[PDB]
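Peer 1: For reference, the structure I am asking about is given below.
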Protein chains: 4
Amino acid sequence: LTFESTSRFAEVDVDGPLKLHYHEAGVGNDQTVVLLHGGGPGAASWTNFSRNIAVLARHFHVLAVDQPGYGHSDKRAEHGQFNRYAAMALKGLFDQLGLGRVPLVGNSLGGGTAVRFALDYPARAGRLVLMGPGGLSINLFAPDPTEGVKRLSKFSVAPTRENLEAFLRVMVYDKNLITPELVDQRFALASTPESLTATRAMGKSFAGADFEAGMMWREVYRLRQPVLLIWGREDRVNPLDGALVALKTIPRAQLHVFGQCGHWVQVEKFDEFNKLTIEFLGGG
Amino acid sequence: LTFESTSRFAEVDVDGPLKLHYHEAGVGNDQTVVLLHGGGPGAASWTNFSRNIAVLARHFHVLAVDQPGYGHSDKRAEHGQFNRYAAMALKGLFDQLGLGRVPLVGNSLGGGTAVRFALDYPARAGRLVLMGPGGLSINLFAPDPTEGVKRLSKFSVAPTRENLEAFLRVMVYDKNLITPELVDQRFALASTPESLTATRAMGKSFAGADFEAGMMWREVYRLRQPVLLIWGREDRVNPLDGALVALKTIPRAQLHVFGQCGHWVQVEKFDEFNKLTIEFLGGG
Amino acid sequence: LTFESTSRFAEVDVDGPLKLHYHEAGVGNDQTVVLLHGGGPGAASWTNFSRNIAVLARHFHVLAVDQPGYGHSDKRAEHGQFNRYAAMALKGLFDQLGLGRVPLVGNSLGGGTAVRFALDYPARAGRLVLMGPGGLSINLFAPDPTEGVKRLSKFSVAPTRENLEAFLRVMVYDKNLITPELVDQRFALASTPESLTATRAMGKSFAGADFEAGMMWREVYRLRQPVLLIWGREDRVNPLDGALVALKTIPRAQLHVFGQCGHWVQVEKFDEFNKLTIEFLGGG
Amino acid sequence: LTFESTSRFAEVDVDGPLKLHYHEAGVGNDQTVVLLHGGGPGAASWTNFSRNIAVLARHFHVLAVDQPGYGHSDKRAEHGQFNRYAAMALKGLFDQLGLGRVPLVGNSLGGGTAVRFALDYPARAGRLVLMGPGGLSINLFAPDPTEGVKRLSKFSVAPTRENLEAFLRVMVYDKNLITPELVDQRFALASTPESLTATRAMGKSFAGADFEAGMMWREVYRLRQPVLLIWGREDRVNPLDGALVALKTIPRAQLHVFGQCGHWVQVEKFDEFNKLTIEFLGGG
């Protein structure tokens, strides 16, 4: 399984044609699952889930979608509240691919997209696995913006290799995961004018007319499906105190916290993450 | 300054005439403040604030209002979401007394009413002092219903002196405050058939069409005034974990927690509560 | 597998001969695990883990020990801090059975025993699975004693069927688990003079010369092994706020919270509990 | 009331002579209070409390003490656990001035020193006011080291004006308080070779034999006096989650949180902090 063998494109309508890149694997399997990556500079489906896709493709039909603004999906300069926009894109892709009800797996911004989609198209969303998700999280103790969010912002406004590497280092517990290669590739993707325009448009979509769409901690008491919250104890971007309202108000919630783990849960606890996900989503 | 010398009635309009009983003192002072008691069986303005009224009336024009369902105020068999209903009553009283923008002090249910008023009539509410408020509180750790709320429900089903005294015991840290006289004064009001009709009417109001009006932890981010949250560390009705969302999301929040203090803060910590409130509200 | 086929006895020295009852199964397997039940009236190894033992005996050599004061183990009227006493008993049993390093699974009082044993004999304790454990838990929000602890206490002082059934009902989320049969058997065991003497001696062992042995939230930063904290979101005896210091200070900690689950985690989430335990403890 | 008019030295014994510099005012008043500043680079009694000293000296006999390692106090290259060391210095000063039992006000590091003193010399410490205290704080949600503490460490390694100004920025909510004058006054003290030797000596002291002396969240259950914990809601050094164990386990705790306030509470919320402190300490 490679970036190229799994690579696919689809065009959907969100206020016009919109091209979504995604990765597909496990086409023989009967349960489809959708993976949604996080929102940091240079984030994409393959770079964020590359290894998880191989493992999960043994049990499920995996669709790992590059969210609008990211990877090889379109990077419009104008859109509404990012999660609402990304959820409409995904709904376009569900209709095109003929999907019914599908479980969703989302990290950070992708978690928020998964929840916005689950609230807006309740019949189409199955079980949710959310790794340090944005939107449903509300930092009851941490001053906002957090250190990790400030380092994300600083890169958007001063896109240097040094700012990118500062962000990558607060994303993980074990800083030896941040190789000079991984910084080289993320910087190259992240610092293109189109990726920098997309990040600014994403970051400033939260303060707009439909800003309440991002405040999903107000809404998640409406979810009826089982939801697995997964947190790295040492997450500096979306810290653990952000889990509490979702854990309290989602009727069929569970929470798994990993010690010695940051924001990149699916990489830093690769084996334990994949086993939780396969078991919670049934087993394919 | 007695029950009799301070007693007042007003007839206000809430889908028809509604008699409110209240207590008024410090008519000599130019700064008005409204006190709103909690929703415990047999609660009323004088039994819950009698001694606070005397101290506060040195500095302020004090209106302590028996909420609908309580004391000598009308006890309708049917109404909407209680806080919405009680806030509309209060709005009626404000127009009749020609009050402009007035600070509000409120314990538990009357704290929820204060907030519902401050949200629904934003120009009419000043600084808020809220002691273990209901509605804007959401217990992130405490399983609902709490031990305190189960005792409130039990009295509603089996209205005996014993069930009233079990409720009063979990309302306070120092159980010696629960005198046979206080029990006799609460049980006299609590056990009238009008009072018992008002309690069921209230329970029904939280499950009805406008039930979201009760979930003010989703809305307090909209409050523009200074808000003093006051908690007893040992509150068994609305425990301390219920303060966190309001403290995070109210821009001009402050929190004061008293150790060795339960749900009846204005009495358990009389002198400290009176001094905090006088200072926070600007001293007269 | 039955109460009788698995039943075993061993005599150990703790300030004199002490008889411990325990249940043994999976003698063919190579990994031993020790199960330690909770401290509520009538609690025992078979009644608390009966079904889990069958499942876990497929992968491990299960030793489910009746803690001193419980089941068919001795019920002395005098001992030191209960967890220290129970940990010395278990150390006696490890030596007698020729065990080396063994993982431990403990609910509530048994969790505290497992931790006290892991701190006092560090080489003998493997991975720990702790379900709403006592001792390492400190209720940062919940007033102590909790509702569930009060109902435990009330039974010890007024051992009626009605008090026992009140305790059993706050131990679980789904109150239909508390059958008239389960109340009949627990009451019969719990209300014997020897079981009532043991419970009082356990309950009053926490306020004695070695009281600091019970305050294990001060010590768990010394644990070096992986530890799985498991909590029912709706636990009313040892609520979730008690997890936070252990989750923070144990280096290799994880936390799994189950929504719609009380204190009897291993029964109320039988399948999800057994799968977490088998996976965390390796797989046998 | 100036730096010069209030300046004092005492030579005390801590394994040998130790010069402490302090500021004294309100020699007219019979109730003494000691103020202990935080451990930020270039912190001292006058830069951290100058204006508080003037207000407090209307009511109290104020001693504001430059802790060892700071201001004009001795800056030894080696010492034990800092708080233990600083508390022994303070004990020396108490005996020389013939102080009996005196209340203590302390921010961050000086809050830890206040508590270490109150534990180690229980008869000599009165009421404690503690603003974002270190040592008794343990961050149940915030990954350690916090953003604030990493900036303190970074200055220690690369002592530039820029690194000092980055530290000051995360110390306060209103960044306009960080004037070029304050930066110049802190950077003057911070960048001396004695000061930079005192910072490393301090870091080494937290990893040494008596490192537990620093973990006072394990010991504050022993405090018998009233304790006012004061927190800025936006403290990025010692965040609000660090208050919870101390608030739970100090019998006579109170907590006051200010919204729109960081780590420098005595200045960010000058008038409210001065009024709380004067009232809590008994008004003179």
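The residue numbers of chain D are those assigned by Swiss-Prot, with the residues present covering 7-290 sequentially.
Backbone N, Cα and C atoms are what each Cβ position is placed from, and that goes for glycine too.
According to Swiss-Prot, the protein carries these features:
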- D:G45, D:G46, D:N54, D:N113, D:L115, D:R192, D:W270: substrate binding site (BINDING)
- D:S114 to A: Reduces the hydrolase activity (MUTAGEN)
- D:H269: active site, proton acceptor (ACT_SITE)
Peer 1: Apart from D:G45, D:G46, D:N54, D:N113, D:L115, D:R192, D:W270, which residues in this chain have a Cβ no more than 8 Å from the mean position of the Cβ atoms of those residues at the substrate site?
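Peer 2: For the substrate site, the extra neighbours are D:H43, D:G44, D:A49, D:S114, D:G116, D:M177, D:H269.
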Peer 1: Calculate the distance in Å between the alpha carbons (Cα) of D:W270 (substrate binding site) and D:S114 (mutagenesis position), and round it to a whole number.
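Peer 2: Distance (Cα to Cα, whole Å): 9 Å.
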Peer 1: Return the residues near D:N54 (substrate binding site) by Cβ distance under 8 Å, restricted to its own chain and a separation of at least 6 in sequence.
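Peer 2: Result: D:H43, D:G44, D:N113, D:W270, D:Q272, D:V273.
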Peer 1: Checking your reading of the structure: which of the recorded positions D:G45, D:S114, D:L115, D:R192 lie inside a 10 Å Cα sphere centred on D:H269 (active site, proton acceptor)?
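Peer 2: Of D:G45, D:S114, D:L115, D:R192, within range: D:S114.
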Peer 1: Show which residues of the chain containing D:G45 (substrate binding site), separated from it by at least 6 in sequence, have their CB under 8 Å from its CB.
Peer 2: D:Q73, D:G75, D:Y76, D:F88, D:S114, D:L115, D:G116, D:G140, D:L158, D:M208
Peer 1: With an 8 Å cut-off on Cβ-Cβ distance and a minimum sequence separation of at least 6, pull the same-chain contacts of D:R192 (substrate binding site), or say none.
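Peer 2: In sequence order, the residues whose Cβ lies under 8 Å from that of D:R192 (substrate binding site) (at least 6 apart) are D:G46, D:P47, D:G48, D:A49, D:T53, D:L170, D:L174.
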Peer 1: Taking the Cβ of D:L115 (substrate binding site) as centre, how many other Cβ atoms lie within 10 Å?
Peer 2: 26
Peer 1: Given that the record lists D:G45, D:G46, D:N54, D:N113, D:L115, D:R192, D:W270 as binding substrate, what is the largest C-alpha to C-alpha distance among them, in Å?
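Peer 2: Comparing all Cα pairs, the maximum is 17 Å.
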Peer 1: If H, G and I count as helix, E and B as strand, and all else as coil, what does DSSP give for D:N113 (substrate binding site)?
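Peer 2: For D:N113 (substrate binding site) - judged by DSSP and reduced to three states - the answer is strand.
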Peer 1: Around the C-beta of D:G46 (substrate binding site), how many further C-beta atoms are within 10 angstroms, looking at every protein chain?
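Peer 2: Counting Cβ neighbours of D:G46 (substrate binding site) within 10 Å gives 26.
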